[PDB]
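Here is the structure we will look at.
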Number of protein chains: 4
Amino acid sequence: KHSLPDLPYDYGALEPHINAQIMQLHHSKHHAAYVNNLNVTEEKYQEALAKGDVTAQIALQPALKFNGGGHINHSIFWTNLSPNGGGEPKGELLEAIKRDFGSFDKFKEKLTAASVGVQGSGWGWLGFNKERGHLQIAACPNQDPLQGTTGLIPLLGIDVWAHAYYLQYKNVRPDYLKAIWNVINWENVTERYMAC
Amino acid sequence: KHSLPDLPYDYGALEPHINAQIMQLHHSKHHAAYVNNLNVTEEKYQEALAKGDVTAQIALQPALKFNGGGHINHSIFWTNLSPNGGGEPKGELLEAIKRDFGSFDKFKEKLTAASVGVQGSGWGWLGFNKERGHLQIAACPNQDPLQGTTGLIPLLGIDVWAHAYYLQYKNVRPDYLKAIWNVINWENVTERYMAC
Amino acid sequence: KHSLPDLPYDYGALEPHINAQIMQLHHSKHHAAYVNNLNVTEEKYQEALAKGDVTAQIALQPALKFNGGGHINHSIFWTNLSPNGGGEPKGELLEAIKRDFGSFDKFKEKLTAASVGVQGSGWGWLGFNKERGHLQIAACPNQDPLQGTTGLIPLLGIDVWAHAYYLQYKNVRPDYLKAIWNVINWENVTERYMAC
Amino acid sequence: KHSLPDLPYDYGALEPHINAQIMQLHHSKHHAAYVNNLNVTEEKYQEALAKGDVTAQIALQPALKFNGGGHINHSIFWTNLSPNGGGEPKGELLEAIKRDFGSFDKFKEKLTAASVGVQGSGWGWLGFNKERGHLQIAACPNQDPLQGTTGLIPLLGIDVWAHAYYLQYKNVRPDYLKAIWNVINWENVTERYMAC
Ligand SMILES: [Mn+2]
Ligand SMILES: [Mn+2]
Ligand SMILES: [Mn+2]
Ligand SMILES: [Mn+2]
């Protein structure tokens, strides 16, 4: 069982950067749909599994990756934002940032470039590479979850699906990316980082 | 060279089914971006080709498929719609429809199911199978063009990228699909069909 | 768990078309590995599902598809071959082949083309489409199973992984394809066809 | 056009690690086919580009990637091997390997893992990342070229297509990988490394 997580703010807490209408639809509609479909897919897989039905398992697994990934991605995203967010990180996170990307600006520039460049719906990720021990930027198609498909540990995600910005910024993703920086919860990103 | 095609109507000609704001953005912004990037990609490929630079050719070819496909898909789409559209087809097209899908309703039902089911951005296609000589429904991811990636001849396309309906129907694709039936130019679809 | 099925004949029963060495390697080494790995992966997957670990499930997915498909594909393949095979089929399978492909020779020409044209490792597939009600030819990459990833019901499968012909026909697949027609078990393909 | 490069040594020069039969087949049959097909595809592509036929270009894409990559990958591979190869590298390539992987043995352990773990046909790739400035290991499906699809500059390539080891090591890739370390041309990998 999986559930739709309650936000730690209210829908309008991020205005004017991300309007309340987007936050409400994104949470109670889009994320809700992924959780519901995820639960369905996984009561189905559990019975395909019990019967040893390999064909059903494999047919199931675009559904499970899309909805399961949708749940994982959005669950992290909500925690990645805050009405008291914005600014720059401090401590080991900032030290690591300029160590792997040169500076906070270069990092910001590369993450923005990765998110805006996604063809179609997708996500832009700052991740941690456990093996190599360094920060890394990656982009995922649709709702493919970062860790499950790449191995990298997710620290910060920028959702570039049209439903995350279109009603407010239309076709101009650059404006969407430029605005979100003001509400990123660097306190949460650092927590994620330290746990690695 | 490729150019942005002039519409055969004005932006508001399809109201209330598809509002004027969507038609304007979709044409002068989204389609325009694909044509521009397409032309860039193909003056680049032409010089990669002249130098025998295989690596550059292969690096180029997500760009070319995405923007080139974007141009092809939208160019057909505009002709697929009409303010005098709607209703049902007549002649050999309707005969072929119920012959391959049972009835116009079953067909309509399956095409709607294919479009609404697309994970992420994509297109739903009624196509013609030259080899087998029958109608066929297919769905393509992002801007992958039907013929170039499937071999099927495109007859009718339903664009399910959020930029084609979100401002008006939000997350409810079913409402978007239900509305578009009233402005489909069956006269154009039949032309496409007869040419096969 | 799953099991390596016994072969319906001796390893050297398909000579000279497919030598005993290949049959022995293909069955007792390759197919056995898929079963063993399939079981290890399923056990795994059962643990991830119990804990609701979506990430573990999504990460497990390529291992399960590859091994699950390996087991499925090969299990069908063994029954598709016979020392008393060869020639053409009779009954309605034959009429269906005429109806959907023109003639038996056109069918084998197209199934051979789909098999030889597989880039890298893969399978050429005669299948049945329940939706349309007709036979259809498809090719699958590596060990992706026909039904699970396509919806088509498998009738006859041709394995074009190098481990199925390289020792005997080297770089020449056409020679392999040409030879295999002599050991096709049409009785089995007919049974599979009458079942759906 | 493109050309099948001559081999820097005789076909039996890598014995007993890679027998003459494989080397002869791999070079004069497989690589030659990629070059020939690459040239036919390019000529083609030149015609489609002249006419501005986007559909023909997009349809041509898998043929060109597969053959173009085949030619690129194999051309690098021949220079990566030598009768006087084997042992370890010296100079800064060695320090870079220590710095980015810990030790030479950890590097070969990881490059071997990436190569043996390739599902189906593919390549294991040592590469250099110009953006980050460090060595990196990557695996590519079938004939997809490293640079063109990844951005990484190729230094050392290990071919795991069955046609590169099956005749000699059958189903056991680890034996093949274990053997190949004896003929690696570190002089060439060093030159490729110093160039970028
Ligand atoms: Mn989202
Ligand atoms: Mn569109
Ligand atoms: Mn096989
Ligand atoms: Mn090779």
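Here chain C follows Swiss-Prot for its numbers: 25-220, in order, are the residues you see.
Cβ atoms here come from the backbone N, Cα and C positions, even for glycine.
The secondary structure of C:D183 (Mn(2+) binding site), as reduced to three states from DSSP, is extended strand. For C:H50, C:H98, C:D183, C:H187, the entry in Swiss-Prot reads Mn(2+) binding site.
Among the mutagenesis experiments that Swiss-Prot reports, C:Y58 to F is described with the note: Loss of nitration. Enhanced dityrosine formation on peroxynitrite treatment. According to DSSP, C:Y58 (mutagenesis position) sits within a helical segment. Residues within less than 8 Å, Cβ to Cβ, of C:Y58 (mutagenesis position) and separated from it by at least 6 positions along the same chain comprise C:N91, C:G94, C:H95, C:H98, C:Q167.
For C:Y58 to A, H, N, V or F, Swiss-Prot lists a mutagenesis experiment annotated as follows: Reduced enzyme activity.
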Tell me whether C:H98 (Mn(2+) binding site) sits in a helix, a strand or coil according to DSSP. helix
Conformational class of C:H50 (Mn(2+) binding site) under the three-state DSSP mapping: helix
Check: same-chain CB within 8 A of Mn(2+) site center, minus C:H50, C:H98, C:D183, C:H187: C:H51, C:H54, C:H55, C:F101, C:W185, C:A188
What same-chain residues, at least 6 away in sequence, bring their CB to under 8 Å of the CB of C:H187 (Mn(2+) binding site)? C:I46, C:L49, C:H50, C:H54
When each of the binding-site residues C:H50, C:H98, C:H187 is checked against chain D, which show a C-beta distance below 8 angstroms? C:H187
Same chain, 6+ residues apart, C-beta under 8 Å of the C-beta of C:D183 (Mn(2+) binding site), given in sequence order: C:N97, C:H98, C:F101, C:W147
